[PDB]
Amino acid sequence: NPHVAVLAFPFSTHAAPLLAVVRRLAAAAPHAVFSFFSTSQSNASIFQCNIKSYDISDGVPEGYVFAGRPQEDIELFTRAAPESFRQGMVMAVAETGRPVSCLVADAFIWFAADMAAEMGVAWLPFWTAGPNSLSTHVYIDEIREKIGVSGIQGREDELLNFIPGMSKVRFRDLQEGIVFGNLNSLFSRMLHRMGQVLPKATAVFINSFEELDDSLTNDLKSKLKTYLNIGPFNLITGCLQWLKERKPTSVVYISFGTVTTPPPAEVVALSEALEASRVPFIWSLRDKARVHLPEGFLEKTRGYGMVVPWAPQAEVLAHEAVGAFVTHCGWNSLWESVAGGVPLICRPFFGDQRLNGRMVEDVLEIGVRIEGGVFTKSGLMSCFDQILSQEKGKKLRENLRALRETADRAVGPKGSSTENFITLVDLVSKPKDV
Ligand SMILES: O=c1ccn([C@@H]2O[C@H](COP(=O)(O)OP(=O)(O)O)[C@@H](O)[C@H]2O)c(=O)[nH]1
């Protein structure tokens, strides 16, 4: 009888959505036991009696002094991860007296495919982001072949139209590690390999819906053995008190997810735009970053806006008082804004965020871009006006309503995501081959 090993990626918003799916799987397959592996800090943060969490090593050696490189924690985790997860799984097998029958893992868990092969079990990677970024990873060699790896200077606005479903994607929209950025880094090489091995998975599953882009869906089904859209998850499953008192569609919510803050000059520009427009606001800003706020900003905005280290974001976005979302365009944030019917103001930083920005602005038309890709005072005030007071916002809100309805049908009875989820339950329910 099944024992599903679940290997979480413990940085950014990766472990939470994975746990979210595992909970649905555990309810759907009550006879299967689920062992959820992440770091202790990740597990404490994110946490069905058939699920048990196991803390695995963060990969940091006992006396280690950090160099202070960016994503040094991520490198240390990744290098040790194969062995960290192995030791966790040994523990879980011993506790349950059940061999692992299925390996579910974040697609960023490098070597999960090899671990599953060695154990003789199915590999079911979860892509936590959008099919746009899934597509470009799976086509990394073709993209590199076509564009080259010596840079894109003078070609930033050229179109990725040779890749199915990517006609609106520009060269500059690509993730770091594809054709620009540090192509030789550990993160780049691992991502490169991931893209190459994903076609060998039993099934790749994703928090999205097929009808988001039928051509992209068809293309990915052609590149992968089995490809299963099972979302949007969020349509399946004092901030609020303050919002209660605000006019409909009048509040700007600002957040950059779990690991990103804009640079100090952009923190300033945002504070100036909020002040000059006097737009009511809730700004999720790391407390440490408050040092970058201009003297007097908090005092002058106290009567109409709040700066908090953490907001109940999905609930805020669902609140009738919210009229716009200034976002880094992370995948989970985008779908929560769609659930709430709130137009985006896009300021992507890295990873898949530019692709998501492009999707929002140019494909779905549910948000606006910031001219220059950086916060300026006047640029932000224009976005606030366009969305909150002008016809553009009315159109974006209409686009959001139609998009949400499609998404809702995908997760309804007989929906594409509902049917795909049945397929995935069937896969994780399968005992280990004899
Ligand atoms: O103040 C905050 C900031 C973010 N989030 C949650 O953090 C997640 C951000 O996910 P995303 O994919 O957008 O960005 P990431 O954190 O991975 O960069 C979302 O579920 C947000 O609702 C939140 O609850 N409160």
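Throughout, chain A uses Swiss-Prot numbering, with the displayed residues spanning 7-53, 61-250, 260-456 in order.
So how was this one determined? The header says X-ray crystallography, 1.9 Å.
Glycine too: its Cβ is placed from the backbone N, Cα and C atoms.
Sequence annotations record features per position, and here Swiss-Prot assigns quercetin binding site to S18, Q84, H150, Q188, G373 based on experimental evidence. Every protein chain shown contributes to the tally, and the Cβ of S18 (quercetin binding site) ends up with 18 other Cβ atoms within 10 Å.
Annotation note: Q375 (mutagenesis position) sits in a helical segment as assigned by DSSP. The feature UDP-alpha-D-glucose binding site is assigned by Swiss-Prot to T19, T141, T280, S306, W332, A333, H350, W353, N354, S355, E358, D374, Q375, with a large-scale study or a structure entry given as support.
Cβ contacts within 10 Å of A333 (UDP binding site), excluding its own Cβ and spanning all protein chains shown: 19. DSSP gives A333 (UDP binding site) a coil state; it is part of no helix or strand. What Swiss-Prot lists as UDP binding site is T19, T280, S306, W332, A333, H350, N354, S355, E358, and the listing cites experimental evidence.
Mutagenesis annotation in Swiss-Prot: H20 to A, described as Loss of catalytic activity; the structure shown retains the original residue. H20 (mutagenesis position) carries neither a helix nor a strand DSSP state and counts as coil. Taking the Cβ of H20 (mutagenesis position) as centre and 10 Å as the limit, one finds 23 other Cβ atoms among all the protein chains shown.
For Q47 (variant position), the same-chain residues that are 6 or more apart in sequence and have a Cβ closer than 8 Å to its Cβ are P16, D71. Here Swiss-Prot describes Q47 to Z as a natural variant; the accompanying note says: In strain: cv. Pinot noir.
The Cβ of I69 (variant position) has 26 other Cβ atoms within 10 Å, all protein chains considered. One natural variant catalogued in Swiss-Prot, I69 to V, is accompanied by this note: In strain: cv. Italia, cv. Pinot noir and cv. Ruby Okuyama.
Record note (Swiss-Prot) on the natural variant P74 to A: In strain: cv. Pinot noir / PN40024. Around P74 (variant position), a 10 Å sphere centred on its CB holds 9 further CB atoms from the protein chains shown.
Natural sequence variation is annotated in Swiss-Prot for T91 to M, with the remark: In strain: cv. Flame Muscat, cv. Italia, cv. Muscat of Alexandria, cv. Pinot noir, cv. Pinot noir /PN40024, cv. Red Globe and cv. Ruby Okuyama. According to DSSP, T91 (variant position) sits within a helical segment. Annotation for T91 (variant position): spatial neighbours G72, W123, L199, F200, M203, criterion Cβ-Cβ under 8 Å with sequence separation of six or more.
In three-state terms derived from DSSP, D119 (active site, charge relay) belongs to an extended strand segment. If you look up Swiss-Prot, you'll see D119 marked as active site, charge relay, on the strength of similarity to another entry.
Quoted from Swiss-Prot, the note on natural variant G161 to A is: In cv. Red Globe. All protein chains included, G161 (variant position) registers 11 other Cβ atoms within 10 Å of its own Cβ.
There are 21 other CB atoms within 10 A of the CB of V289 (variant position), with all protein chains counted. Annotation note: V289 (variant position) sits in a helical segment as assigned by DSSP. Variant annotation in Swiss-Prot: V289 to L, described as In strain: cv. Flame Muscat, cv. Italia, cv. Muscat of Alexandria, cv. Pinot noir, cv. Pinot noir /PN40024, cv. Red Globe and cv. Ruby Okuyama; the structure shown retains the original residue.
Variant annotation in Swiss-Prot: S293 to A, described as In strain: cv. Flame Muscat, cv. Italia, cv. Muscat of Alexandria, cv. Pinot noir, cv. Pinot noir /PN40024, cv. Red Globe and cv. Ruby Okuyama; the structure shown retains the original residue. Sequence-distant neighbours of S293 (variant position) (same chain, six or more apart, CB under 8 Å from its CB) are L315, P316, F319, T323, listed in sequence order.
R312 to S appears in Swiss-Prot as a natural variant; the accompanying note says: In strain: cv. Flame Muscat, cv. Lambrusco Foglia Frastagliata and cv. Muscat of Alexandria. Residues near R312 (variant position) in space but far in sequence (CB under 8 A, at least 6 apart, same chain), listed by position: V329.
Quoting Swiss-Prot on the natural variant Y326 to H: In cv. Red Globe. Annotation note: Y326 (variant position) sits in a coil segment as assigned by DSSP.
Cβ environment of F372 (variant position): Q188, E189, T282 lie under 8 Å away, each six or more residues apart in the same chain. What Swiss-Prot notes for the natural variant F372 to Y is this: In strain: cv. Pinot noir / PN40024.
Other C-beta atoms found within 10 angstroms of the C-beta of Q375 (mutagenesis position) number 26, with every protein chain shown included. Among the mutagenesis results in Swiss-Prot, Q375 to N has the note: Impaired catalytic activity. The residue drawn here is the original one.
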Residues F53 and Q61 bracket 7 unmodelled positions; their Cα atoms are separated by (Å) 12
Using the structure shown, find which entry in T19, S306 (the binding-site residues) has the sparsest Cβ neighbourhood within 10 Å. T19
Simplified to three states, DSSP reports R312 (variant position) as helix
When the Cα of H350 (UDP-alpha-D-glucose binding site) is compared with the Cα of each of the recorded positions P74, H150, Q375, which one is closest? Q375
Once the DSSP letters are reduced so that anything not helix or strand counts as coil, what is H150 (quercetin binding site)? helix
